[PDB]
Amino acid sequence: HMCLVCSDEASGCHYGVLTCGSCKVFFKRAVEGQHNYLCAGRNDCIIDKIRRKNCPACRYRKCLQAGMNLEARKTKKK
Amino acid sequence: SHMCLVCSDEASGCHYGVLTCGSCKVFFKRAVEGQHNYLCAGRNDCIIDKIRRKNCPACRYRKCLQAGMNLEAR
Amino acid sequence: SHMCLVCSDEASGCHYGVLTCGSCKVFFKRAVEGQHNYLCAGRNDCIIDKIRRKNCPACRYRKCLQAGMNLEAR
Amino acid sequence: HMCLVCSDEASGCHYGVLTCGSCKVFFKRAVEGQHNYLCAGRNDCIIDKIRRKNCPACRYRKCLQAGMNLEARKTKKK
DNA sequence: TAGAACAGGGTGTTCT
DNA sequence: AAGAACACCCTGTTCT
DNA sequence: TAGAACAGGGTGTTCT
DNA sequence: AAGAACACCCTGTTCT
Ligand SMILES: [Zn+2]
Ligand SMILES: [Zn+2]
Ligand SMILES: [Zn+2]
Ligand SMILES: [Zn+2]
Ligand SMILES: [Zn+2]
Ligand SMILES: [Zn+2]
Ligand SMILES: [Zn+2]
Ligand SMILES: [Zn+2]
């Protein structure tokens, strides 16, 4: 079963979405910090396992698009 | 002038031997010397500039080659 | 009197058939009926009282048997 | 490699000591809550895998004796 | 599960 | 000019 | 890693 | 007296 962001092996729901480990800590770091990234292409870069380092801008976008949010643990509660 | 022929940064001088910045200089040596496998995530036409050249070394490397860089110019 | 012969709680009446509290009553049925394996973590002489009887069912059970409980007294 | 409290399979250092999972959450629950437990024996009960339920009093003691403490993560730091 | 934190890779600079 | 080398940033793992 | 939280076991009560 | 059955507590796992 697979990461919905990069299609590497999924390691569980994280921030509300079946993702792999690397995408989980990736999202968390982008959300807590600055995410002023530039796409060098057309904002549709291919994020898979070898290429996911290439474009943070598009990786973050695919994170948001897949529905990740930080408060999804204390917010998949109330 | 004084713009890198690859990323359009402020080119230090002439390297390998093209008007390139220092980043591209050393990048190029590393791309040819080691390996390394670079793959474009777009369309093999990425925008390469001071801030984006980090994003796609396949495309950076290709631009280096096409501006005629070569580890032996002397 | 009105003290459990097993744990010395306030014994409700006569069960299986010994002067026992209600806890020991139902405990005993469960110990014999199901199984379950109880093992003492001390020395097979545990203090059994209202608060400690929970701690060692091996010893509780043994005391039940030794006070002559039996699922058929009638 | 083994839990230093109950000798079940150890799952990592927890609260500063190689313990199994059950002893980790056991300690944590005893420390955050009330631990007014009574030993029914001589305060040397045998805490191994089947018997560790029998005497919280002695299990907790073996936890303290083995050196567990909550602030051992932010205190194996400074 | 969410989170800390280490080591590894890549990059760009300074300095020979 | 070309090379060495350090310090930085981002990443993805492990967390006996 | 530390932490939440669910389901399972055991117990003791109330109620027939 | 004996049994059913609920609600509680403690435990140890999983956390696609
Ligand atoms: Zn992923
Ligand atoms: Zn992109
Ligand atoms: Zn350049
Ligand atoms: Zn490219
Ligand atoms: Zn009793
Ligand atoms: Zn005992
Ligand atoms: Zn243990
Ligand atoms: Zn004990």
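Counting starts with 1 at the first residue shown.
Method of determination (from the header): X-ray crystallography, 2.3 Å.
Including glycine, each Cβ sits where the backbone N, Cα and C put it.
As given in Swiss-Prot:
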{"type": "MUTAGEN", "residues": "D:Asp44 to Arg (Swiss-Prot position 481)", "note": "Disrupts dimerization and decreases transcription transactivation"}
{"type": "MUTAGEN", "residues": "D:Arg51 to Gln (Swiss-Prot position 488)", "note": "Loss of chromatin specific function and reduces chromatin remodeling. Abolishes interaction with SMARD1"}
{"type": "MUTAGEN", "residues": "D:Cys63 to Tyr (Swiss-Prot position 500)", "note": "Abolishes interaction with POU2F2"}
{"type": "MUTAGEN", "residues": "D:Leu64 to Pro (Swiss-Prot position 501)", "note": "Abrogates DNA-binding and transcription transactivation. Abolishes interaction with POU2F1 and POU2F2"}
Under 8 Å Cβ-Cβ from D:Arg51 (mutagenesis position), six or more apart in the same chain: what's there?
D:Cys45
Are any of the mutagenesis positions D:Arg51, D:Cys63, D:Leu64 near chain C, where near means a Cβ under 8 Å from a Cβ there, and if so which?
D:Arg51
Using a 10 Å cut-off on Cβ-Cβ distances across all protein chains shown, tell me which of the mutagenesis positions (D:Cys63, D:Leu64) has the largest neighbour count.
D:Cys63
Tell me the Cβ contacts of D:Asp44 (mutagenesis position) under 8 Å, same chain only and six or more apart in sequence, or just say none.
D:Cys58
On the three-state reduction of DSSP, what should I expect for D:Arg51 (mutagenesis position)?
coil
